[PDB]
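J.: The structure follows.
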Amino acid sequence: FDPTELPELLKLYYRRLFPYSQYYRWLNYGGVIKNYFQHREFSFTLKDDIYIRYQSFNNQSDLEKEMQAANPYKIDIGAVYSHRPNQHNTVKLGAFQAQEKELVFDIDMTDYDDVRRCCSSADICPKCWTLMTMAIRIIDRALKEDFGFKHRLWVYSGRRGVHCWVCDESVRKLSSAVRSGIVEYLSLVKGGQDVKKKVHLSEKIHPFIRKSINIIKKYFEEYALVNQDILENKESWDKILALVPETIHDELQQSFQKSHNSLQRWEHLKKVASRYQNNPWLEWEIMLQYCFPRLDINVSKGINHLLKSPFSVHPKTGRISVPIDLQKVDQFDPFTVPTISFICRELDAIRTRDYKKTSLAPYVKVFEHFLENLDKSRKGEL
Ligand SMILES: O=c1ccn([C@@H]2O[C@H](COP(=O)(O)OP(=O)(O)OP(=O)(O)O)[C@@H](O)[C@H]2O)c(=O)[nH]1
Ligand SMILES: [Mg+2]
Ligand SMILES: [Mg+2]
Ligand SMILES: [Zn+2]
C-alpha cells in the first residue's frame, strides 16, 4: 500500500464507497429524539495535520457534502451536546455541555509489549493478535452478560487494535462516574513499567474474573506456550518467576532446565504453585497478566471523548475501520481487512449499492445487523 495515493483514493472512497446511509441510520437512532444527529460533534484531520473539531451537520446530505468537500484523513466521533457544536462560539460559557455519547473502549496491542515476544509498539502479527480475540471475548461477555448492554459494535482500529461502541439508549446517558466505574470493574492489570507483578488475586474470586480466566484457559496453551513460548529460555521464564514467590524459584529453575519446551515447563509451574497453595493463585495471576485485556481508562471515562469513527481510513496501513462479526471473532484477520486501495481497485473494475460489489460489503452487513437490532429495540420487538 502506498500512502501517497491516499488523497486521491479518499476522494473516490468518500464519494462512492463510504456507507453514509447506514452511517446516518446509526447516529440518528430512528429520529426518536430531536436534534440528536444535529448536536453530534465530529472532528476532521486534513492534510498538513490540520485538526478541527466541533463539526456538526443538519442531515445525511449535509454530512455527505462537507466530508467530500473536506476530504479528511481522519474522522473522529464526539459527544451529543446541549447545542449545535457549530454554534459553540455563540453559546455562553457554562452552557456548552457534552450530554450523551456511546460508551467506548479502546484496546491497544502496544499496551501488551511487556507480555508479548514477537512484536513491539505498533507492530502486530498473527502470533500476538490472539490477545485481541481474548480481549473482545472477555469484555463483550461482561458487557452483554454482566451489564446487559445489547447493542455493541466492535470495530478494528486499522492497525493496532479494536474499539467497542456500546450504543444502548440507557447506556448513552451514563455519567462520567458510572463510565469510570465500568472500567474499574473490567480492569485487572494494574501498574506501569515500574511494577513487575501486575495481577494479584484474592482468596475469593469474583465471577467476572472466574469467567474471564475460563475464556483465557481456552486459548492459553496455543497462544502463550506455543506461539509466544513464554517459557522458552531463562531470559523469558525469569519474567514468569518474577510473578511468583521466591521460595519456589529454585525448584522451578531446575525443572525448567531439565524440560524441553514451554508445555512441559508450564505444567511444572502448575504443580509447584499448587503445592504452595496448601500451606495463593499463582497460575491464574500469571495467565491474567499475560492474556487479560488492558484498557485505557481515559478513553472510556470522559463523555466528551472523540473516538475514531467506523469506516474511517487508516493513514498509514490504509485499512478500513471495519466492524467485527462477534460470531466469527476467532476467525477475524486484521491482515485480510480490505484497504482503501483494494476497494477502490475493485470499484474501478466494473448507484447506491456500489459498495456491495467491493470486499467492503460483508462488513457493512454486520453494521446493518447492528443497526437492525437497534430498530427492533426502539420499537419493542425482541
Ligand atoms: O486528542 C485526542 C483526542 C482523542 N483521540 C482519540 O483517542 C483514540 C485512542 O486511540 P489510539 O490513539 O490508541 O489509536 P487508535 O485506537 O485510533 O488506532 P490504532 O493506531 O491504535 O490502531 C483515538 O482513536 C482518537 O480517536 C486522540 O487520539 N487524540
Ligand atoms: Mg487503538
Ligand atoms: Mg488509547
Ligand atoms: Zn506479534
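The residues of chain A that appear here are 4-282, 290-360, 379-410 by Swiss-Prot count, in order.
Recorded method for this deposit: X-ray crystallography, 3.0 Å.
Placement of Cβ uses the backbone N, Cα and C atoms for every residue, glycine included.
Feature table excerpt (Swiss-Prot):
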MUTAGEN   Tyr54 to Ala  Decreases primase activity
MUTAGEN   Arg56 to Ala  Loss of primase activity
MUTAGEN   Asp109 to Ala  Loss of primase activity
BINDING   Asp109, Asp111  Mn(2+) 1 binding site
ACT_SITE  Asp109  active site
BINDING   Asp109, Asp111, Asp306  Mn(2+) 2 binding site
MUTAGEN   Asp111 to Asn  Decreases the binding affinity for NTPs
ACT_SITE  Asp111  active site
MUTAGEN   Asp114 to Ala  Slightly decreases primase activity
MUTAGEN   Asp116 to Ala  Slightly decreases primase activity
MUTAGEN   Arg163 to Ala  Abolishes NTP binding
MUTAGEN   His166 to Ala  Abolishes NTP binding. Loss of primase activity
MUTAGEN   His315 to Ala  Decreases the binding affinity for NTPs. Loss of primase activity
J.: Can you tell me which mutagenesis positions out of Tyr54, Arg56, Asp116, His315 are within 10 A of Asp109 (mutagenesis position) by Cα, answering none if there aren't any?
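T.: None, since no candidate lies within 10 Å.
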J.: In the three-state scheme derived from DSSP, which category covers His315 (mutagenesis position)?
T.: coil
J.: Looking at the mutagenesis positions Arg56, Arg163, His166, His315, which one has the fewest other Cβ atoms within 10 Å of its own Cβ?
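T.: Comparing Cβ neighbours within 10 Å for the mutagenesis positions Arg56, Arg163, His166, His315, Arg56 has the fewest.
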J.: What is the Cα to Cα distance in Å between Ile360 and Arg379, where a stretch of 18 residues has no coordinates?
T.: 12
J.: By CA-CA distance, flag whichever of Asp111, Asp116, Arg163, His166, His315 among the mutagenesis positions is nearest to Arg56 (mutagenesis position).
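T.: Spatially nearest to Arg56 (mutagenesis position) by Cα position is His315.
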J.: How long is the Cα to Cα distance in Å for the two residues, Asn282 and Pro290, that sit at each end of the 7 unmodelled positions?
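T.: Roughly 9 Å, rounded to a whole number, separates the two Cα atoms.
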J.: Going by Cα-Cα distance, pick out whichever of the mutagenesis positions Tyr54, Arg163, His166, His315 is nearest to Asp116 (mutagenesis position).
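T.: When the Cα distances are compared, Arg163 comes out closest.
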